[PDB]
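This report concerns only the one structure given below.
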There are 2 protein chains.
Amino acid sequence: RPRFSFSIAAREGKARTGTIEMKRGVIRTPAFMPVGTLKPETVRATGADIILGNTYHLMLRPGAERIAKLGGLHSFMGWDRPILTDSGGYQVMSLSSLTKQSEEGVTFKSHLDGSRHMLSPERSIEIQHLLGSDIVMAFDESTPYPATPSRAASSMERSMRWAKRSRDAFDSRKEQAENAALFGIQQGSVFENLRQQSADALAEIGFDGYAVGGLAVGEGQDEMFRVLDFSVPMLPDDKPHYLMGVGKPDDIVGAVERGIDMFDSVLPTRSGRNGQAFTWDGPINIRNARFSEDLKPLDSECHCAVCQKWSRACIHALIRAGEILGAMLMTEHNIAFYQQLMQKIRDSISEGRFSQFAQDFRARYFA
Amino acid sequence: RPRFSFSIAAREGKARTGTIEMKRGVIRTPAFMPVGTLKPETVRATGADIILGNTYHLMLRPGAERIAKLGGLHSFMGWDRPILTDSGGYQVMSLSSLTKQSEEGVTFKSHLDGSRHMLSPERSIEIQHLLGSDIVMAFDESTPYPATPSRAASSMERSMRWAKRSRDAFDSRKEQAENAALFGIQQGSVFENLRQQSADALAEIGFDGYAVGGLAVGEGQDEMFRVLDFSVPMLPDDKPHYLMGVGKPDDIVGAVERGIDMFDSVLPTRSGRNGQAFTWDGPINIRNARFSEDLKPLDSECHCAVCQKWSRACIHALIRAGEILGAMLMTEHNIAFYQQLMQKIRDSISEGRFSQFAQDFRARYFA
Ligand SMILES: CCNC(=O)CCC(=O)c1ccccc1
Ligand SMILES: CCNC(=O)CCC(=O)c1ccccc1
Ligand SMILES: [Zn+2]
Ligand SMILES: [Zn+2]
């Protein structure tokens, strides 16, 4: 298998389906990447081809150098397929404190114990190498929503300078350059001209894939879709398009309709722990008393192991009682549901009926 | 398969190994029963033949009548093998409040919400029927340690009256009498003459098995073993002997040396959640920093899935981080370890080398 090869097998409108080949395995697209930071065998059994690791959390605990000493993230976790790592920059903004930003990078205090850390394009790429990830994200500077044109431009411009530094750092490390892939991140908030400048800058540097950054941070679905409408066509058509941090099932479907190939979200796992199960008829909160004697599975069609074996009433009782097993079952079902969604998306594009699937999905999900 | 058949296949001193046949399966003895109130398939994979359910917890949440409406405990949990239920009486003493005791039974307030409940010989047997358990424990009155001769005698005498009421309640319910088994509980604290009176009373009533009650409540191992020395021989030799609430690995080995056939304890699960792993070289606390880079499994010989796949360093990191997956792995290993202990006990009795096993076990476990 090659270091990186993205092939598009079928298209419908702006939607694409195909594969990314990498040394550690094949990724079917459009892809959903569960956030890994359940046993790895269970994550694989649900259908995941690749998982996401959070550089920020991993650099705090157990630490990047420690994971490297212990053989890298794949060996440590027992997941032998591709891993994508984020750059750490977003969680520095959202979770750390005492942050000091500069053109060089950022220094920050851990949210766990106030120890001091730093990230930069060079250090982020280095940490992602120590972890051994297969898809490395360039380190950028996040832009809050809403942002003024001036601040969005300044952050996009710095992010593009940092994208070049990320590229050069990755290329300088032979083991990483030869075995991993590097994605760049488009910025520019909701502003078309800035999105175009960013896309142009990233394509001139050249990356293995292109993320749409800066969305899913408060703008609402209508605005997110409007920005995707003009932003995704700016990116190279022949490389994967990754919408970071999205999202809800309906967000995923609409983003695929607009040309997105890859997704990650904490929602399946966070929802699982807080009683929310995804179903083809919309989310349900299993803690609700209406489920206390409901013998049906979480979802009537889901083929996951939880829905084959246990009732809503059982899971309701476990969750009511605070039992860890309840969170395990909810999480396995939700991740499995997300993978079944992606499989239906891939199949419907391959068969030229994705537009109809999206319409049918929405009618039932929002009934 | 019969309702109940206990066969002894081999003996060494006071130790016995054999089988209990019941409608839902065969129980290998000496047996350890994990407390079920991990997925049932995982509990089975570790080697458990039977699990324990706590009547007190189940009658509070989700409730006995609800479990019956939903098809009984086996169907609700997805465990199709034997289940033993305790009577609820011990947890009323240790966990409930506003308790009002009388010759009829006890009324108490839930520790969860102050709702009012009652148990009695008749109601305890009824609840155990609603749950569908296979081995039903008679309802008795617990005796704290230390207890005066007078109080130990009074509680033993009431417990024997309650044992007759439990027997009659069980026998009156045809479905229960024909398909389940009933165990009586010997009381009498540390007093030989009271233990003998209790044994005589229980044998005169007649039960399918006999528990040694009132131990593992503060007396210390030396005293527990001294009481077992004279108490177990008082019980019918041809029926199973069950030491309730025991215990640590070394307690189990010594109790088998004194004629005990069955055991339950929360320790494997409670220890799993609080960082303690059982090994043939004694317990370890995986949270200790000495394990942060330790690539060995929890135990060098254990054949459980956790020890085949993950390192001490991995589990250390999960537990340090409060991750539910860490508690899952520790619990699976600990229950598996307990089952491997029982298997080594059974094999060594069958081969006439249990005395040597007990000596070898203790030398290494306490090294
Ligand atoms: C059962 C999958 N094995 C593990 O999780 C081992 C430990 C590990 O991979 C990890 C990753 C991030 C933070 C803390 C620990
Ligand atoms: C995965 C095994 N299935 C379950 O646990 C279903 C729910 C159940 O059996 C239970 C028992 C006691 C208290 C609360 C729930
Ligand atoms: Zn499911
Ligand atoms: Zn093990």
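All chain B residue numbers match Swiss-Prot; in order, they span 11-47, 54-383.
Determined by X-ray crystallography, 1.6 Å, according to the entry header.
Cβ atoms here come from the backbone N, Cα and C positions, even for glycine.
Copied over from Swiss-Prot, here are the features:
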| type | residues | note |
| --- | --- | --- |
| ACT_SITE | B:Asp102 | active site, proton acceptor |
| BINDING | B:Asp102, B:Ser103, B:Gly104, B:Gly105, B:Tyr106, B:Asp156, B:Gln203, B:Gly230 | substrate binding site |
| MUTAGEN | B:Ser103 to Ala | Strongly reduces activity |
| MUTAGEN | B:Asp156 to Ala | Abolishes catalytic activity |
| MUTAGEN | B:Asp280 to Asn | Abolishes catalytic activity |
| ACT_SITE | B:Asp280 | active site, nucleophile |
| BINDING | B:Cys318, B:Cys320, B:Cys323, B:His349 | Zn(2+) binding site |
According to DSSP, does B:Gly105 (substrate binding site) sit in a helix, a strand, or coil? helix
Please list the recorded positions from B:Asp102, B:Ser103, B:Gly104, B:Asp156, B:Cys318, B:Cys323 whose Cβ falls under 6 Å of any atom in ligand 4. B:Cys318, B:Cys323
Could you give the Cα distance in Å between B:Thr47 and B:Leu54, the residues bounding a stretch of 6 unmodelled residues? 11
For B:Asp280 (mutagenesis position), name the DSSP secondary structure in the helix/strand/coil scheme. strand
How far is it from B:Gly105 (substrate binding site) to B:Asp156 (mutagenesis position), counting Cα to Cα, in Å? 7
Taking the center of the Cβ atoms of B:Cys318, B:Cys320, B:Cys323, B:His349 at the recorded Zn(2+) site, which other residues in this chain have a Cβ no more than 8 Å from that point? B:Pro313, B:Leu314, B:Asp315, B:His319, B:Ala321, B:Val322, B:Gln324, B:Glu348, B:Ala352, B:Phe353
Taking B:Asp156 (mutagenesis position) as the reference, which of B:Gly104, B:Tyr106, B:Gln203, B:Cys320 (the binding-site residues) have a CA within 10 A of its CA? B:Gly104, B:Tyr106, B:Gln203
Does DSSP put B:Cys323 (Zn(2+) binding site) in a helix, in a strand, or in coil? helix
Same-chain residues at least 6 apart in sequence with Cβ under 8 Å of the Cβ of B:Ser103 (mutagenesis position), in sequence order, are B:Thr71, B:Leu135, B:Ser140, B:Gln144, B:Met153, B:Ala154, B:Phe155, B:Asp156, B:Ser182
Can you tell me which of the recorded positions B:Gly104, B:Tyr106, B:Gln203, B:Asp280 is spatially closest to B:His349 (Zn(2+) binding site)? Compare CA atoms only. B:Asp280
